[PDB]
Amino acid sequence: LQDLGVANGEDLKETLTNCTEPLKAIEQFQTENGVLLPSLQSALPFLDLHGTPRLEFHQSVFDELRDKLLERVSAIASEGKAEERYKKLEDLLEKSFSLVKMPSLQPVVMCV
Amino acid sequence: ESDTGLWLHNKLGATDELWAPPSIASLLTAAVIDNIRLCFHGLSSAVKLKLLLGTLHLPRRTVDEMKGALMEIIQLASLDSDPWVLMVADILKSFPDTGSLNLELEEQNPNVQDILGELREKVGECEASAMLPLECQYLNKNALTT
Amino acid sequence: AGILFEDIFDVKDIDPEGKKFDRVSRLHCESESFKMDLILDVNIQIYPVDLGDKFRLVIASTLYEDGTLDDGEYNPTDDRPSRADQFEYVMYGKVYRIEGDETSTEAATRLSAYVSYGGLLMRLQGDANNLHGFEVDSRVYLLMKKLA
Amino acid sequence: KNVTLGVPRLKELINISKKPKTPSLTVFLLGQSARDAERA
Amino acid sequence: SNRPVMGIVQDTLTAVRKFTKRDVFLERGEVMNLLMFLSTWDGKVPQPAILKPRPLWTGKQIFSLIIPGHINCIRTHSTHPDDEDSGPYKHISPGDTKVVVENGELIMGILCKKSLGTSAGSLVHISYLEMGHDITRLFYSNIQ
Amino acid sequence: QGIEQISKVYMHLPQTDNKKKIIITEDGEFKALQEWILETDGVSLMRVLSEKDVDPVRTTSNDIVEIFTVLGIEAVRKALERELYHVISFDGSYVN
Amino acid sequence: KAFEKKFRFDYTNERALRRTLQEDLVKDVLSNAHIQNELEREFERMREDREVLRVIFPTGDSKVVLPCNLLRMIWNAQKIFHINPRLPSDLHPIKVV
Amino acid sequence: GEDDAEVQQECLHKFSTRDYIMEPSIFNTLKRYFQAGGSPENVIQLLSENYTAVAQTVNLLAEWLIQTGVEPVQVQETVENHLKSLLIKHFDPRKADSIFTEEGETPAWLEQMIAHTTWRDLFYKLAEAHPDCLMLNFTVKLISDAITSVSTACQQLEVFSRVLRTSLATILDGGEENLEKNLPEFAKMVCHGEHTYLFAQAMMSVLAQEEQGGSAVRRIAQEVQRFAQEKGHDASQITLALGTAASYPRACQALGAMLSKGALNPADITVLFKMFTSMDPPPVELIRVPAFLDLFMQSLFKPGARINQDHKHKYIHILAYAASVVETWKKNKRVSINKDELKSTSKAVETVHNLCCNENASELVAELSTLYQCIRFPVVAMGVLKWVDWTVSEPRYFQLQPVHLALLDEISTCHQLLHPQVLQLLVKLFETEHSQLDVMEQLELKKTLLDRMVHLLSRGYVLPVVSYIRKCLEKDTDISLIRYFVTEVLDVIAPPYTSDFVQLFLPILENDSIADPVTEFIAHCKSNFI
């Protein structure tokens, strides 16, 4: 995560331990570490009002848009220029090679 | 009969028969007409609807006979809370006395006032090559030009 | 007990399609204490029925007014107190179909029970709550008495 | 036109005659002629 | 043609068409006299279709007694209208023109050529295919 | 013009579904189409099958030896079965 | 559409399964994806059979001649065992397959 | 026994799941776990270790899609539709009523959902699935106040009235040509309920009194009331109460009786005939109910005639009165009654009635000039039209070398208002299948029907007939009939043309290359009409 400056469980540990303030800390975390789009920022409290975990939402959209990753690399396989193909594949490869160590992001690197 | 309200609900509570069922002229004898006002407001909205609208199906003489009770029940409808009941009451307020509908609904009705504004302006705008109703096909040249 | 259904009906049509049999007529009847439609084939020759006539109708599992089963065999020498003494027209048939307005996801609100008294067909449509006593391929008795 | 049927046709068929009484074809069209009477 | 070759013919066919009409009723003496001629009868007089104001049995009750085993069959009388199945009175027949043998009992319909005659799906065919040749022999003899 | 031995060709649309053009629609439904079919009075099948704008799939003959000399023994087997079925089932009589 | 609607078993609507099947059977069907895989494979092979029949019967004639009258035997089973069609049944779909 | 142990096990089960930190019952579940005798340190592992930042993963995927050139908005719609489907299948109306109970005005998130159209559509669909939910009811109220199913469209007035206004404005704007396609979506909702039907007909009576084309509204009442009639409904008494029928009590009695019957009877005609023959008639507009006049047409011109020759003059007198007697009105005051043409109209109606009920007729060739002069009356013309419809539409009519279709040629020659009627008959005959007719004979029959369509086209009814021709082309009929039709059309037309006429005639003129008016038309329209 930290290869691209993304906060991970180590960051969560250093922000949790030695902190007499868990509540604003977790609140600002959950706000500034949500999904980046204005419609969701209206809908997330409503979405969560029913006792519905954000886990289910996150997992479902993650699986769907990761399937879109696999579909788009499959499509660009024989689309247009080989230069554009291999350039975008090299870019996404270097991006997700930080995340090749992960079990859920290694298939992206392998498909690329 | 006892339980006139529940009996009328059992006879008219089916919420899918939005048209009043046939035989309603048989269900609205003088006694039951006088018993309706005893428990008029105890019924549901759709029941009140089908009930009030069945009065149009009755014979004209039978409409005239119980017209006091019909007027009372129509005023009970005018003071109700369900809007369908309110508009049908406003229309029916002149119906039992003569059989004439009340076309004075423009008062106290944003729906009707918007109908007036929008569609009168549209009609005044759509006066070019206006459609001619079905009976126009029957009329001769003089009657049609009239 | 053992009365699967009971009501009072009035006849709204004796034969709407014109008679197709000279002894049997297809009464169409309505119930006033509920909303039950009835179609019923009646042997009018022995039990004449006029238009607008009112009658009590009772659909019963047995006749002995004790719940004791009937055995489905003609016993003219039966001595038990029978419900048939309280009625004028008693037929004995078998329910052979129960239609409903059920969807794939909901229970039926309106049910239609079909009974065949030796060929004389009856349909009873109405709310499901009144027709739970019925169950296909169960023997049943239709008892009927005209009311003044 | 009517073709032979019944026991004459059955006899003609079990005999494998070098001439049927009414030999015939059933030609099917495929282009617009399948739909169009003039082209047909 | 995978169908019966023997069927009900002439007097018996016209008479069964008359017999299974909806409006045939038999007094008890007639019923007992007819049940004398039923070889497969178990000796139990069935309950009448009408108990009061007088005991009466219909033709279909006696014919259901004739029908062997527990066969099930659906046919249409020769005068079955071509829209009765589309109307409201589908499973209840105004003309009694839909033959429904159910659990070895004729519960509605008039029998004709197209129910007891020589055709695929006819009642004698199903009687053969279910109950075997012996019980179908007795079925034929009992009808006649 | 024309092909010899073919002295009369009648043109008509079929009123029986077996001769109608049954297709499978995009939704998997069977649709029967009215198509012009020509019934001759002679027989020369090789020429007609070779002819332009003649469907060389369903075009057939009621003469058996023509099918034998043109198509083959198995086509003869099928066409003979079809002709026997036609002459038997003309009067609505079914044979297994 | 009609073929898929009438023949593809649906295990994604709990209400229909409660209507048609007993509760333990519904929970069993919903729980394990192995049974779901078997049912969708059944529907897939029936679609293959449908295509095969379209090849065999291009005229679309459903009338056929076969040894065993399946509908009549099903009716006989219904009447022998007094199957009430108004109640949910205890027959597991995987047992049918 | 204490449930604290089982609650502890449930809390451990729930905490251990992936990304459970984001659940909002975490406060209560943590309280349960700590009060029961747990620890506040194991949950730190059960949440943080099992947290993989799947939300931030989705952020990376969404921004990657945006970086691929995929527009964000479709992905936003996709995820919003996902939330929509999930809420639809996880919906619980009691929960929604609880959000109503905690405050009558819902907390401000739902107003924000109102501000976005996708959630308005969600709430429409939810109310459609379950009409019984007071939250959903208040919400659809607020939306409409700010494709509603017909049940939901009638369930609330303010909804229904606004929807009726929009649909009626759509009908009037789309005019006589969109009338067919905007009627049923309108008449279904108006005929969905006696209350809805009565309300709509009342507003229609109010609006139609306007003289600047209120008749345009009044026909829409006639469409919708006949829609109620064919749906098996009591549309008669409502119509009688909507006019001046109460001023004439026995008139409304007889009229309602026969409309409920759906047919006439000499008792009612006796009352109406004596009512009208007397010099105090009710307004002729009162009895000009088009359904009643269809009763006249279905009784006086059907094969037969099943009519009494004594009562005949009464039926004809009422018909010629309803068609011909002209009443003058001055500010809702009947000025004068004009009984001028009732004599000649009744005479011609009697003549044509005698001919259509003769049926012995072979004398039709003789009565043709009389029939044409009688057809000049429009009512007589469409009486002949319905008679010809029932005559030709019967099976096995075509055993003649025809005459009844030349009548239709006259009918469309004189009255343009009957142009939609004649076409609707011809297309039906154009699509009916004939068995006893040879295939070439059926071809020539349809050629004759195309001749009738071409004659109708010559009377300025070009657009609907050419649209139907293009339809049955692209949707069936052999290309030879279409080719013959366009040949006949190109025979008699001359330049110049109109843009719409070429918009419909030209796109059907490329599927065939068989035949000079064709190349001349091509040379004209290509240059002038791009």
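Sequence positions for chain H are given in Swiss-Prot numbering; the residues included correspond to 37-182, 188-401, 404-444, 449-522, 524-563, 573-587, in order.
Going by what the header records, the deposited coordinates were determined by electron microscopy, 2.8 Å.
Each Cβ is built from the backbone N, Cα and C atoms, and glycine gets one as well.
Quick look at what Swiss-Prot lists:
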MUTAGEN   H:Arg291 to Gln  Reduces RNA binding; when associated with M-315, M-371, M-372, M-374, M-384, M-388, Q-419 and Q-506
MUTAGEN   H:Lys315 to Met  Reduces RNA binding; when associated with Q-291, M-371, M-372, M-374, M-384, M-388, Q-419 and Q-506
MUTAGEN   H:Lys371 to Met  Reduces RNA binding; when associated with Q-291, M-315, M-372, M-374, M-384, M-388, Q-419 and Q-506
MUTAGEN   H:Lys372 to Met  Reduces RNA binding; when associated with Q-291, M-315, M-371, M-374, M-384, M-388, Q-419 and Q-506
MUTAGEN   H:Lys374 to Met  Reduces RNA binding; when associated with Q-291, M-315, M-371, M-372, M-384, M-388, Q-419 and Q-506
MUTAGEN   H:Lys384 to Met  Reduces RNA binding; when associated with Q-291, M-315, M-371, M-372, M-374, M-388, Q-419 and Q-506
MUTAGEN   H:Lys388 to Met  Reduces RNA binding; when associated with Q-291, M-315, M-371, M-372, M-374, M-384, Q-419 and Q-506
MUTAGEN   H:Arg419 to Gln  Reduces RNA binding; when associated with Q-291, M-315, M-371, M-372, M-374, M-384, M-388 and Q-506
MUTAGEN   H:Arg506 to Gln  Reduces RNA binding; when associated with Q-291, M-315, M-371, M-372, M-374, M-384, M-388 and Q-419
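Separating the Cα atoms of H:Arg506 (mutagenesis position) and H:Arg291 (mutagenesis position) is a whole-number distance of 44 Å.
Ranking the mutagenesis positions H:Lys371, H:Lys372, H:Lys374, H:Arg419 by the distance of their Cα atoms from the Cα of H:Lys388 (mutagenesis position) places H:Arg419 first. Looking at H:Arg291, H:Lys315, H:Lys371, H:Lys388, H:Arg506, the mutagenesis positions in this record, the fewest other C-beta atoms within 10 angstroms of the C-beta turn up around H:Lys371. For the pair formed by H:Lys371 (mutagenesis position) and H:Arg291 (mutagenesis position), distance between Cα atoms is given as 26 Å, rounded to the nearest Å.
Note: the CA-CA distance between H:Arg291 (mutagenesis position) and H:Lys372 (mutagenesis position) rounds to 25 Å. Every protein chain considered, the tally of other Cβ atoms within 10 Å of the Cβ of H:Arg419 (mutagenesis position) stands at 13.
Each of the mutagenesis positions H:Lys372, H:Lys374, H:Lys384 was scored by the number of other CB atoms within 10 Å of its CB, and the largest score is that of H:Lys384. According to DSSP, H:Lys374 (mutagenesis position) sits in a coil region rather than a helix or strand. For H:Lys374 (mutagenesis position), the nearest of the mutagenesis positions H:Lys315, H:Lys384, H:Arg419 in terms of C-alpha separation is H:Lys315. Under the three-state DSSP scheme, H:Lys384 (mutagenesis position) falls in the helix class. Taken residue by residue with DSSP, H:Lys315 (mutagenesis position) is part of a helix. According to its DSSP assignment, H:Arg506 (mutagenesis position) is coil. When the Cα of H:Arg419 (mutagenesis position) is compared against those of the mutagenesis positions H:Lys315, H:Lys372, H:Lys384, the shortest separation belongs to H:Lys384. In the three-state DSSP scheme, H:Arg291 (mutagenesis position) falls into the helix class.
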